[PDB]
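Q: First the structure, then my questions, so here it is.
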Amino acid sequence: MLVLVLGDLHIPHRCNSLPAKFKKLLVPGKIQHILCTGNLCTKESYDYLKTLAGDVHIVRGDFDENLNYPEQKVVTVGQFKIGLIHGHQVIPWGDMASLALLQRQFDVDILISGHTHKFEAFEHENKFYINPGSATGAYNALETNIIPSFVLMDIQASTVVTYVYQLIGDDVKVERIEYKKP
Amino acid sequence: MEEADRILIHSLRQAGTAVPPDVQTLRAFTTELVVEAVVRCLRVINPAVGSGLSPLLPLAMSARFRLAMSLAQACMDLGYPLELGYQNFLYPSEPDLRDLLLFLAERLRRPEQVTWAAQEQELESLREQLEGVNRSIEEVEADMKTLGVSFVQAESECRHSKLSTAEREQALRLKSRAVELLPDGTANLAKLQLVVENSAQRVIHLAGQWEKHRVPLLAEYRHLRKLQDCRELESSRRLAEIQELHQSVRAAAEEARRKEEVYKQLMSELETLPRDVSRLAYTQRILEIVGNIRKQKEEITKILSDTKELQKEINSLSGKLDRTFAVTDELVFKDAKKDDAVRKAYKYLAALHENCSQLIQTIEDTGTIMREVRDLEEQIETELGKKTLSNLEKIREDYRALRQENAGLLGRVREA
Amino acid sequence: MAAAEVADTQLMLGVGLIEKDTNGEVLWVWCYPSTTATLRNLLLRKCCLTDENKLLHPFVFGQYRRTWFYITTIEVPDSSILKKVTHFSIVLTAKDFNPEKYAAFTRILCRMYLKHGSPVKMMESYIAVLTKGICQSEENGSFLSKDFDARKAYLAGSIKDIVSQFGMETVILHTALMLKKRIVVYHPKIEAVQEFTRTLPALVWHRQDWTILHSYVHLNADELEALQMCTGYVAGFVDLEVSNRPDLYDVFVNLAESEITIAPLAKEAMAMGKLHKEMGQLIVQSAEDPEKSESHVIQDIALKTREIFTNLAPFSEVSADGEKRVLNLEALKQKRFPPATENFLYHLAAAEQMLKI
Amino acid sequence: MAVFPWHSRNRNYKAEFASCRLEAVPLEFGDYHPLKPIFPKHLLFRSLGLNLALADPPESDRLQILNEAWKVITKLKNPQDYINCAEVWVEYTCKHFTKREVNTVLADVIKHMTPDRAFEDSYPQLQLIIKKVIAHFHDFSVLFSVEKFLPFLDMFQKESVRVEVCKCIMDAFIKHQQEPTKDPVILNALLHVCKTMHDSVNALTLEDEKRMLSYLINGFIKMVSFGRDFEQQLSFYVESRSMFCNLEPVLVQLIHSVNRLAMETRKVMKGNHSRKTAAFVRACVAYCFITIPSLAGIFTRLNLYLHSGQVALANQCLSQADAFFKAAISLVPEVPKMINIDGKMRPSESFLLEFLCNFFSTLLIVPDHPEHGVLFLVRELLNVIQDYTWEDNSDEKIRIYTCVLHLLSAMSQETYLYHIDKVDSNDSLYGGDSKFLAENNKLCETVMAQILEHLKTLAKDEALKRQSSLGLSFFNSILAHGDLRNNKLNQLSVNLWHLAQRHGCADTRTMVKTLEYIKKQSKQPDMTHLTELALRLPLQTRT
Amino acid sequence: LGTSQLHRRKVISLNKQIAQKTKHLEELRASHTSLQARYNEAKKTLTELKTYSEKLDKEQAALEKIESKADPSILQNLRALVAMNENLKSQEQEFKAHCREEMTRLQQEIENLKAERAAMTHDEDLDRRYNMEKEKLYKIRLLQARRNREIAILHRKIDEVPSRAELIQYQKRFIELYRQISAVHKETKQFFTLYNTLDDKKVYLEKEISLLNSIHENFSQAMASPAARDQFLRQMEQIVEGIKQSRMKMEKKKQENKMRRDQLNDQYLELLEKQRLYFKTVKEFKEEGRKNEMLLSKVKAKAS
């Protein structure tokens with residue numbers, strides 16, 4: 001099942017278009033679900049997403065003026081519960097220990113963060129934790145440069161195959177893992 | 001615009017024109033002050049002209065005009081959007097001056113056949129024996145081959161024969177043994193079986209002894225292995241630790257060098273830096289202003305409400321008034337029909353409500369007129385900001401002086 | 001009866017064992033046979049536990065220089081043995097075939113040891129079998145060699161299953177087998193190799209020689225030499241590299257493949273002429289013809305064997321050496337067997353060690 | 001149990017990274033992935049306009065007809081017929097021929113309409129005319145060349161009508177304008193119209209109309225762009241601010257723009273920050289700084305404040321950030337018990353805490369003033385927070401207390417969870433000052449005092465579920481941050497775990513799975529004292 | 001005399017080859033002879049083994065002859081037992097030997113693990129070194145903190161007096177701020193006037209309705225009798241008189257404010273015309289300057 005996960009688009013202030021080949025990679029319709037950790041900021045960006053695939057969910061980050069987005073969500077695809085947060089909720093931003101704290105709160109197999117601003121993808125405690133980075137490469141105040149990066153994953157029941165897209169000029173680099181439900 | 005007065009201070013400081021004590025406003029100035037500033041302004045910005053006219057004040061009044069015309073030209077250096085000239089350069093309204101000043105501040109039968117034969121015969125004689133020897137050699141080679149095979153053959157048969165002989169020896173020995181056992185077969189059988197079983201018990205004994213001998217050796221082995229690993233891990237860990245600590249210490253020394261040298265730079269910077277009024281001060285001032293904005297905005301906001309409710313009150317009143325007058329006037333006329341003086345009371349009803357409308361209207365008019373008053377007073381403010389009468393007095397005396405001057409010039413033209 | 005038990009209790013020359021400890025290492029641990037330190041090293045090379053889990057095959061049986069050897073590994077299952085034992089690999093050494101009966105006696109030994117921990121009581125059981133060819137167990141119902149005649153061990157092989165798997169590859173296999181030719185089997189699963197290869201002595205078994213079954217040969221020089229002692233031979237292997245070697249092999253079987261390989265001259269000696277067509281027919285029936293079980297298939301292969309032996313028999317004279325016949329192979333060609341039948345006759349007379357030269 | 005001082009676990013986030021990270025394989029050139037893209041005159045005039053729009057002879061003949069018809073029309077003094085029929089013919093005229101052909105019509109329109117108010121009566125016709133222009137005309141620069149449009153605008157009086165035109169015009173502009181560039185004239189005209197809209201605004205106008213209008217303005221605003229001209233960009237912004245006072249959200253855009261300009265300028269300079277760079281920096285800073293007060297949306301203003309903060313952090317403006325914090329602080333009391341958004345009132349405290357959360361992290365990233373008390377600011381913020389009239393469900397307070405301990409833990413770290421560029425922090429100076437560490441711990445202990453106090457109070461309050469969760473977090477935090485080598489604290493953690501279980505409103509499933517997690521973590525070597533904990537932790541259960 | 005050198009040369013070659021090959025023959029023949037003796041010897045040995053083997057066979061037949069005298073079963077059991085005992089002696093004795101053997105072997109292996117061990121002092125000295133590094137690192141960090149203190153002090157000192165560049169935005173801000181100050185406050189007070197307006201409108205709406213209803217009912221009461229009706233006529237003329245007094249007071253205010261408005265407006269117009277005069281006189285003076293400079297051109301040319 002093809003599902004799209006994104007965060008912290010910062011569209012109007014930081015990132016008023018997605019780049020060319022990344023946009024291109026967004027073929028509509030070959031995605032089943034869409035999950036946004038927040039700070040995509042605009043309803044119209046969400047429109048562009050919903051036109052990319054209908055099954056959109058968004059949790060409230062900072063700049064998302066729709067405060068009605070939930071702070072968090074437990075989405076489930078394949079056999080995995082999947083926890084959603086804007087890491088602006090993450091105490092030391094990125095603490096693995098806090099991440100497992102979240103998991104134990106919600107008993108979820110995957111979690112995705114967005115507010116953190118490195119590329120992050122740790123699985124330990126046999127639970128998995130993700131930062132795609134900003135797919136628009138919205139500047140990290142703590143950092144000198146971030147390439148925009150985004151992932152789609154082949155979630156298949158007890159297993160998930162990662163596809164870790166990076167745009168490097170015209171270079172769309174990709175990385176794979178398979179996560180599993182042991 | 002006292003903040004802009006602080007810009008005056010700013011402009012004076014940047015120009016190097018002083019701020020004499022009451023020179024806290026444009027109001028203070030003489031024209032020279034400004035026009036000097038203009039001299040500085042291009043002399044910084046367009047020296048080619050700007051070098052032209054000394055900050056020295058003129059006294060040839062014509063030079064005052066013409067230098068001022070150079071000021072207009074200085075505006076023409078870019079075209080500040082408004083009118084230019086000595087008229088302005090004489091003592092304009094402070095807004096105008098301020099604006100232009102800002103415009104400035106910004107940009108800163110033959111023998112062979114007989115005997116040769118007998119010679120070559122000597123070759124042939126040896127050639128034949130050579131081939132015969134080679135024949136014999138090949139023969140002996142064949143013989144050695146065959147005999148070696150045969151020899152190995154005999155070797156193989158000998159080995160097998162030995163094997164058979166050993167088997168016969170063992171079988172014969174056993175058969176003799178059985179013959180030895182023949183007289184007491186049953187008793188020998190039982191005795192020997194018992195012997196075998198006891199010997200196996202003795203085997204069991206030794207297996208226990210050898211077991212028990214064995215175990216300590218292994219336990220010690222285990223011990224030495226365990227301490228081996230612990231040592232090996234320990235050493236690895238201390239080594240890694242000290243590697244890291246050394247590297248970090250190195251980086252810290254690098255930073256110390258950088259920090260120390262920068263610090264002396266900072267010493268130089270402290271030496272250089274001025275001591276003006278602070279970021280904070282303006283911050284405070286702004287915030288004050290901010291508060292001002294908030295408060296009066298909010299007061300306007302209450303007023304917004306006040307208007308809303310007040311009008312809906314008036315609305316209710318108007319409806320009640322109209323229905324009131326309908327009912328009242330109906331009854332009054334119904335009564336007026338009875339009698340002429342009741343009709344006079346009805347007359348007073350209509351005239352009274354009319355007079356009400358009259359007074360109301362007059363009040364409205366008063367409001368409007370007072371709005372006019374606001375407008376007029378604003379315009380008065382405008383013209384006094386034009387220093388208007390004083391500027392009359394200025395141009396009267398100026399034009400007087402220059403008319404008189406020009407009359408003298410006409411005289412000189414005719415004379416000279 | 002008892003004479004066979006006394007032979008066997010000679011052959012069963014005793015038990016091997018290797019284990020692993022917690023200090024960090026797998027180790028040999030003492031046991032009870034007539035040791036050979038060289039051969040001991042060889043057996044260690046047999047030891048699956050030598051790689052803690054390459055494939056920790058929990059049981060192996062084996063034969064070396066006609067000496068059989070028998071093996072069990074369970075790492076450590078739940079038992080009251082000394083917990084220092086992290087892994088275990090129990091073994092025995094023999095000159096005899098009853099792998100199943102050994103599995104029984106070993107299971108007895110092992111479980112007894114799994115209760116006690118002491119190997120010496122288990123050695124009492126070694127002694128018991130030694131003295132009687134039988135053992136009781138405290139942990140188990142008793143075991144008798146009388147339970148398990150060698151021919152029971154021989155019955156276990158399904159020839160139908162193999163022949164239905166290998167068709168004319170089995171015609172390759174046959175033509176190598178009869179003629180005393182060098183047979184190799186490769187599958188990485190030692191369990192499957194064990195099953196298939198041990199079935200392979202069942203084939204033609206009436207032409208009895210069970211000692212052939214050296215179920216685990218290493219490529220070591222001494223081990224390859226030992227296999228060289230054999231000529232008609234079947235040695236089992238779990239890697240491809242033996243396929244490299246038709247100089248070494250007359251056949252390479254990849255049991256990982258279901259494939260059987262022809263050696264260079266075998267491509268004539270096993271070429272599909274008349275007798276090898278007859279064998280193609282017989283093996284197609286050995287898949288297809290249902291009438292006869294593995295031992296019955298052995299009986300009909302014995303029919304073909306008597307055919308070839310009787311072809312040799314009057315044409316051959318019985319030598320002054322008495323045991324065996326000398327074949328007028330020239331007269332056998334005067335019989336004018338169509339060429340593959342006559343060739344198979346010659347190569348089997350070599351396999352019968354009944355040539356004339 | 002005395003005021004037993006918290007002491008912390010030590011952690012190598014880098015080692016933790018290497019352990020927890022999964023290493024993804026760099027995928028092969030062109031390899032698969034699921035979305036790899038592998039009978040009066042005018043009557044006939046108008047009737048003829050319909051026929052010609054439908055069918056016509058060649059363009060030359062159309063031109064001839066245009067000349068004849070419009071010439072007569074100019075002769076036609078009657079304005080109503082003139083406007084009515086011209087509206088129809090206009091579409092056809094613009095459809096075929098270039099600008100000037102119509103420009104003549106424009107001139108004569110201006111002539112006929114000028115002397116008499118009736119053009120105001122003809123306001124709709126003027127609107128439709130321009131709408132037709134819109135459909136037929138799409139390149140701005142030509143309209144600027146078609147200067148007749150300015151007299152066209154000038155001809156009007158009715159502000160509202162004009163405003164309508166503006167809405168249409170700018171939406172069409174947006175549909176056409178897809179080029180992020182500039183033209184001063186283009187800017188000038190647009191800005192003039194914008195001010196028309198802005199000034200059209202009053203306090204009384206509907207907020208929704210305000211919003212939409214603003215939003216449109218906002219769109220072109222995004223489009224506004226002069227590339228590499230920070231100062232020009234800046235100034236334009238400044239005045240924009242000056243005029244476009246009528247709606248703050250709009251201004252936030254400007255704010256954002258400032259930020260974007262500044263940050264990118266910073267990046268392109270690559271630390272090679274000249275005097276110009278830093279001054280520019282500070283100016284962005286201020287402009288922004290001053291803006292927020294001008295604004296209204298407090299919460300929004302707060303996150304704006306922190307952005308201001310972080311950019312200053314990005315831009316070396318410590319005390320400046322401090323000021324902003326004081327401001328945030330000052331906003332803190334401002335936060336009312338309920339706030340209205342979407343027309344609706346919601347418990348802000350949830351939201352403010354969310355802010356507070358990201359802020360707290362933000363705290364340690366700061367280099368403090370030597371003069372100022374080491375993180376005094378932090379205490380001020382928290383204390384004030386507590387000073388807020390938090391009702392029940394204060395526990396969120398307790399959550400922050402927890403997390404504050406996580407921060408305190410980072411300060412406790414001789415090395416911080418991240419280190420940013422040129423940024424300094426007390427670590428960067430003090431490198432594990434024992435004294436600082438101790439004081440921090442003391443502060444932690446203060447929080448821990450509050451922790452014990454309210455938790456057992458909640459025990460008095462029978463708030464057993466909420467309190468239970470609070471203990472859940474407390475133990476969880478202790479786990480993350482602590483060393484049970486304080487055997488006393490380890491035991492108090494047991495006291496917690498069973499105390500929670502002895503009141504029992506907690507989710508026993510949570511506790512069971514929790515304990516299982518405790519043992520799973522305890523398995524590690526250092527965790528052997530956690531192993532001592534996790535076994536020494538039995539568990540009372542709803543089960 | 002017909003004679004060839006090739007005869008000579010190849011003759012010598014042939015003799016050499018003959019002789020050499022013959023010697024090869026001799027050695028090969030000797031080897032043949034030696035192997036012949038060797039092979040024959042093997043044969044003899046073979047015959048010898050056969051004869052001895054035959055003696056063994058004779059011996060076996062005789063021993064088998066003696067054995068025939070009794071139950072073969074008993075004999076077989078005894079033989080088996082003999083072999084059993086033999087095997088036991090063999091493995092037991094051998095095993096004894098292997099017990100000693102393996103004891104020695106492990107003893108040796110342990111002797112290895114001992115000599116392997118019979119890094120720690122290194123570890124201590126490494127700890128010492130490590131401690132020294134941490135210690136100077138802390139004192140270094142002391143200097144870092146101090147220097148950093150200076151860094152902050154000097155930075156703040158720089159920045160407390162912001163750049164003229166900074167001032168730029170400052171003042172333009174101030175400028176809008178004044179604009180706002182004025183605009184807002186004037187708006188504000190004018191709307192306050194608006195308040196006064198609607199306030200007064202409401203007040204008299206209230207008073208009007210109240211008086212209307214009151215006087216309506218007083219009419220209703222009074223009209224009942226001619227005397228009280230006429231009394232209502234007079235009293236209402238008095239009430240309208242007071243109302244008209246309010247009207248006239250408002251009109252008087254209108255006139256007074258009108259007078260103020262007139263006077264100020266007129267002054268305004270006066271000043272407007274005068275300001276026009278002043279700009280005119282500005283022009284007049286500039287004309288005086290132009291005339292001045294023209295005359296100056298004349299004067300300098302003429303006089304100078």
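Header says: electron microscopy, 6.5 Å.
The backbone N, Cα and C atoms fix where each Cβ goes, and this holds for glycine too.
Quick paste of what Swiss-Prot says about this protein:
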- C:1-140: domain 'uDENN' (DOMAIN)
- C:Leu27 to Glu: Impairs interaction with CCDC93 (MUTAGEN)
- C:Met123 to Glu: Impairs interaction with CCDC93 (MUTAGEN)
- C:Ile127 to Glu: Impairs interaction with CCDC93 (MUTAGEN)
- C:165-299: domain 'cDENN' (DOMAIN)
- C:301-357: domain 'dDENN' (DOMAIN)
Q: To the nearest Å, how far is the Cα of C:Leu27 (mutagenesis position) from the Cα of C:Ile127 (mutagenesis position)?
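A: Spelling it out, the Cα of C:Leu27 (mutagenesis position) and the Cα of C:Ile127 (mutagenesis position) are 25 Å apart.
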Q: For the domain 'cDENN' (C:165-299), jot down how many residues DSSP puts in helix, in strand and in coil.
A: 67 helix, 17 strand, 51 coil
Q: What are the DSSP helix, strand and coil residue counts for the domain 'dDENN' (C:301-357)?
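A: Counting residues by DSSP class gives 34 helix, 6 strand, 17 coil.
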Q: Report, as a single number, how many Cβ atoms besides its own are within 10 Å of the Cβ of C:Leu27 (mutagenesis position).
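A: Cβ-Cβ neighbours of C:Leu27 (mutagenesis position) within 10 Å number 18.
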Q: Per DSSP, to which secondary structure element type does C:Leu27 (mutagenesis position) belong, with helix, strand and coil as the options?
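A: In three-state terms, C:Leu27 (mutagenesis position) counts as strand.
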Q: Report, as a single number, how many Cβ atoms besides its own are within 10 Å of the Cβ of C:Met123 (mutagenesis position).
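A: Step by step: centre on the Cβ of C:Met123 (mutagenesis position), count other Cβ atoms within 10 Å, giving 22.
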Q: Looking only at the domain 'uDENN' (C:1-140), how are its residues distributed among DSSP helix, strand and coil?
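A: Here the numbers are 55 helix, 33 strand, 52 coil.
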Q: With Cβ-Cβ distance below 8 Å and at least 6 positions apart along the chain, what are the contacts of C:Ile127 (mutagenesis position)? List them in sequence order.
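A: Set apart from C:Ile127 (mutagenesis position) by at least 6 residues yet with Cβ under 8 Å, there are none.
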